[PDB]
Amino acid sequence: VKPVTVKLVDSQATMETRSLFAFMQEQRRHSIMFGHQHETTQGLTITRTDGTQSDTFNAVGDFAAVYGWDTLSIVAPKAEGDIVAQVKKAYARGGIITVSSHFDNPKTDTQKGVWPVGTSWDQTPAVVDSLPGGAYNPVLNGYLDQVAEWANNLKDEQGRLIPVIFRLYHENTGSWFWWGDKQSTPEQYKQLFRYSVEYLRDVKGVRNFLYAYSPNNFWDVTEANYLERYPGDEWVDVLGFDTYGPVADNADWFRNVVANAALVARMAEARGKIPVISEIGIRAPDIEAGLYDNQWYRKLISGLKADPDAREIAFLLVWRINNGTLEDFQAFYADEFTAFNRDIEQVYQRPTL
Ligand SMILES: [Zn+2]
Ligand SMILES: [Zn+2]
Ligand SMILES: [Zn+2]
Ligand SMILES: [Zn+2]
């Protein structure tokens, strides 16, 4: 593979981090990688959470290509447990790692007791009071300090840093998180994102991150709408979105998935970014009611790859018998356009400028 030039948010990012970006730039027009949250640490069919097993592997004989985790495994109290070992196992497999922020509420996190008080889901506006000048800026900085120390020590067997796609303040166009759209003006949200990237990169010297932005799906699918809370080309490497749909009567929702994917794909080409579907799944009520769509994955891949823009996403990441759902996923795996962990190669040693 020949040298390419890449422009990242972190102009001093490691060679492997630059290569990851270059890899996705090429790969994304030849496949869509499959990603899964908690791939080797949570599952219905796994007997070890040490990073050696996954539901994906037990279903189709390979791991997800993209491994998703979150800061509940990094920032105290680390309720999901550490993931250093599991990240290293995934990287050793040539996998791609992405971590999303799920920060506690900096304004209320000492008040924890009755869920959701003090967590991401505590809707108490905390953006204004967590920026520099705000009373709770030191609390946010504590979270960012722990993310940075984690990233700065996240090393492979040769002592080299492991690249991570770090996805900040997701689903920010809704109001269920403290960084949401009822909790901040667009400018205040942009400041929260930018401040956090700058703190990690410049104050704490993180060199192994690509930065991802991921609002919810828009129903009015326009660039202007995506741009309202967009942190800016100087601050984002990866353009994503999050979408959760109905188990039944979901043709409209699937068209909307494709439309949003097409939008970020077109914007990504214009702006030198990687377009992705950062999170996709079925809304939580439908899954807890035991409902299922045994054509879900086949609809997903068929809709995406038929669309000339949506097909150019680098990956989609899904977040959590006899009903036909296993066969559906096996078909998705067998599809020529999906890529699982063994289907990707030469991710991290591509020469860049
Ligand atoms: Zn190509
Ligand atoms: Zn988690
Ligand atoms: Zn998300
Ligand atoms: Zn709203």
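Numbers in chain A come straight from Swiss-Prot, and the residues shown are 42-361, 388-420, in order.
Keep in mind that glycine also has a Cβ here, set from the backbone N, Cα and C atoms.
Quick look at what Swiss-Prot lists:
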type: MUTAGEN; residues: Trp156 to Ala; note: Similar to the wild-type
type: MUTAGEN; residues: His211 to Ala; note: Causes a 100- and 700-fold decrease in mannanase activity against carob galactomannans and mannotetraose, respectively, but only a 6-fold reduction in mannanase activity against 2,4-DNPM
type: ACT_SITE; residues: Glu212; note: active site, proton donor
type: MUTAGEN; residues: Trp217 to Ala; note: Lack of mannanase activity against both mannotriose and mannotetraose
type: MUTAGEN; residues: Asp278 to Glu; note: Retains significant activity against mannotetraose and azo-carob galactomannan
type: MUTAGEN; residues: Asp278 to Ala; note: Retains significant activity against mannotetraose and azo-carob galactomannan
type: MUTAGEN; residues: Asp283 to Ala; note: Retains significant activity against mannotetraose and azo-carob galactomannan. Lack of activity against all substrates; when associated with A-320
type: MUTAGEN; residues: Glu320 to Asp; note: Causes a dramatic decrease in the catalytic efficiency against mannotetraose
type: MUTAGEN; residues: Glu320 to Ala; note: Does not alter the affinity against carob galactomannan, azo-carob galactomannan, mannotetraose and 2,4-DNPM. Lack of activity against all substrates; when associated with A-283
type: ACT_SITE; residues: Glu320; note: active site, nucleophile
Problem set entry | Inter-residue Cα distance where the pair is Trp156 (mutagenesis position) and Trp217 (mutagenesis position), in Å | 14
For this session: Could you check which of the mutagenesis positions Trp156, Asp283, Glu320 have their CB within less than 6 A of ligand 3?
Result: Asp283, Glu320
Exercise. Could you state the CA-to-CA distance between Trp156 (mutagenesis position) and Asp283 (mutagenesis position) to the nearest Å?
Worked result: 24
For this session: Counting other Cβ atoms within 10 Å, pick out the least crowded of the mutagenesis positions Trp156, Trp217.
Result: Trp156
For this session: Provide the three-state secondary structure of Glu320 (mutagenesis position) computed with DSSP.
Result: strand
Problem set entry | Cα distance (Å, whole number) from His211 (mutagenesis position) to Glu320 (mutagenesis position) | 10
For this session: Express the distance between the Cα positions of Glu212 (active site, proton donor) and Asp283 (mutagenesis position) as a whole number of Å.
Result: 7
For this session: Could you state the whole-number distance in Å separating the C-alpha atoms of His211 (mutagenesis position) and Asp283 (mutagenesis position)?
Result: 8
For this session: Using all protein chains shown, find which of the recorded positions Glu212, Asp278, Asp283, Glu320 scores highest when you count other CB atoms within 10 A of its CB.
Result: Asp278
For this session: Would you mind checking how many other C-beta atoms are within 10 angstroms of the C-beta on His211 (mutagenesis position)?
Result: 24
Problem set entry | Three-state secondary structure, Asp278 (mutagenesis position) (per DSSP) | coil
For this session: Let me know the whole-Å distance spanning the Cα atoms of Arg361 and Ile388; 26 residues are not modelled in that stretch.
Result: 16
